[PDB]
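Student: I'd like to ask you about the structure that follows.
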Amino acid sequence: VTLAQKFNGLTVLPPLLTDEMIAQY
Amino acid sequence: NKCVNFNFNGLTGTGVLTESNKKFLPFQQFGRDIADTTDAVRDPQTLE
């Protein structure tokens, strides 16, 4: 899976669980 | 390196101005990103 706009007031928020916490679960 | 209101030959906005590794062609005056939005500019007196 493969994945700027901030001058337009768009913002991307991080998930509560990190990819290490998902890997632990 | 400071947040400023800028006006470059009429191109007006607000942002922090930084040195760039982008090389424009001789006649190009400002640069745009994928969403047709300005992210670089040429300074008309000293041309960096």
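Chain A uses Swiss-Prot numbers throughout; the residues present, in order, are 826-828, 852-873.
Cβ atoms are placed via backbone N, Cα and C, with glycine included.
A:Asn856 to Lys appears in Swiss-Prot as a known natural variant, with the remark: In strain: Omicron/BA.1. Under its natural variant annotations, Swiss-Prot gives A:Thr859 to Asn the following note: In strain: Lambda/C.37.
Map these features onto the structure and tell me what's around them.
Tutor: Just so you know, the Cβ of A:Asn856 (variant position) picks up 9 other Cβ atoms within 10 Å once every protein chain is counted.
The Cβ of A:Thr859 (variant position) has no same-chain neighbour under 8 Å that is 6 or more residues away in sequence.
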